[PDB]
Amino acid sequence: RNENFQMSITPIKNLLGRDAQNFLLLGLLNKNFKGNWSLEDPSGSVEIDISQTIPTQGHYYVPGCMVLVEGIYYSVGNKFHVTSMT
Amino acid sequence: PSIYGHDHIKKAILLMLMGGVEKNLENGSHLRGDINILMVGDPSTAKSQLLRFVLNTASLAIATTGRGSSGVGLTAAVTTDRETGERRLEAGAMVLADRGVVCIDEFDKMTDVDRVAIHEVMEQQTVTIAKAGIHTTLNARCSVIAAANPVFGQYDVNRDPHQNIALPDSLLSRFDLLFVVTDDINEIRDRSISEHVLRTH
DNA sequence: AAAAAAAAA
Ligand SMILES: Nc1ncnc2c1ncn2[C@@H]1O[C@H](COP(=O)(O)OP(=O)(O)OP(=O)(O)O)[C@@H](O)[C@H]1O
Ligand SMILES: [Mg+2]
């Protein structure tokens, strides 16, 4: 319903076949069974990347909170290289 | 346009439908003029569909399957006329397809015996019948396209090509082009072909 | 004359 968003987000599961393209997503940011940070969606889940993430300051990024993620998908593994979180 | 990939197969089909010119010599007898294409591959790789397209788009063609045909009745048959009471020849499957193209499915599954008919025809493009006092040479200059699956359920890349194909070398040597098709698993191509097929439906 | 089913090698 937001005025700014009329860009479109994509489900997690639709990230399986494409690569080298940027996307916008949102989901439960938490820890998987192995011990890595992951995003959960009603469709599926992927692995995250934090090493080069620039956040929007003024927010308490805690596991269990919905976060808007922007980054590039890579099919070499299952790593979504994030560039910003808000 | 609804068949994804198989670019060079389409190019070969185009060259086959309008193949080269026939050469005849007063001393060199006859030289074959058309081109034959044979395809072998693992199941569900769009061979029968492409063959059906070739059948639909060709000026003259005849549809035939390996299991549902008999070589004796595939070239010429002897039947009696109801009016005159005499017996006269009836044209076979490929005699009707003279100067056309014949498409055969389940080529490997056809009985070995009937294969001799092809061995007779593709050799010199002429079938000779001699039975019940009838002596005549029938002209049949058709081009044959066939599709067969390998002996195993799926093609083995690590195996000898000869042991993957049930057909003998004698007939395989006649076919100009041999094409092998496999559906290698790849997520990028899977996504592309999936969205294409979903677009079609 | 040509297709299809059955017992024995
Ligand atoms: N590249 C393709 N583009 C579109 N459809 C395809 C492609 N490859 C396979 N198919 C689909 O595969 C299905 C299988 O069709 P078909 O049985 O004619 O194929 P085939 O490879 O000749 O199989 P077989 O060896 O069992 O005869 C078809 O419905 C066809 O649409
Ligand atoms: Mg098929």
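Quick note: numbers on chain B are straight from Swiss-Prot, i.e. 369-569, in order.
Quick check of the header: electron microscopy, 3.7 Å.
The backbone N, Cα and C atoms fix where each Cβ goes, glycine too.
All protein chains included, B:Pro411 (ATP binding site) registers 11 other Cβ atoms within 10 Å of its own Cβ. Residues or ranges marked as ATP binding site by Swiss-Prot: B:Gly409, B:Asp410, B:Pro411, B:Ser412, B:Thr413, B:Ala414, B:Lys415, B:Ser416.
For B:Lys415 (mutagenesis position), the Cβ neighbour count at a 10 Å cut-off comes to 21, with all displayed protein chains included. As a published mutagenesis entry, B:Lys415 to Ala appears in Swiss-Prot alongside the note: No effect on MCM2-7 complex helicase activity. Loss of MCM2-7 complex helicase activity; when associated with MCM5 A-422. Reduces MCM2-7 complex helicase activity; when associated with MCM2 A-549.
The candidate set comprises the binding-site residues B:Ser412, B:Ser416. Of these, B:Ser416 has the most other Cβ atoms within 10 Å. Neighbours of B:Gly409 (ATP binding site), defined as other CB atoms within 10 A of its CB across all chains, total 19. With a cut-off of under 6 Å between the Cβ and any atom of ligand 1, the binding-site residues B:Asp410, B:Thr413, B:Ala414, B:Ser416 reduce to B:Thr413, B:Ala414, B:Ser416.
Proximity to chain A, taken as a Cβ less than 8 Å from one of its Cβ atoms, holds for none of the binding-site residues B:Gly409, B:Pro411, B:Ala414. Taking the Cβ of B:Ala414 (ATP binding site) as reference, residues of its chain lying under 8 Å away and at least six apart in sequence are, in sequence order, B:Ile371, B:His374. Checked against ligand 2, the binding-site residues B:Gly409, B:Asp410, B:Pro411, B:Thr413, B:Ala414 give no residue with a Cβ under 6 Å from it.
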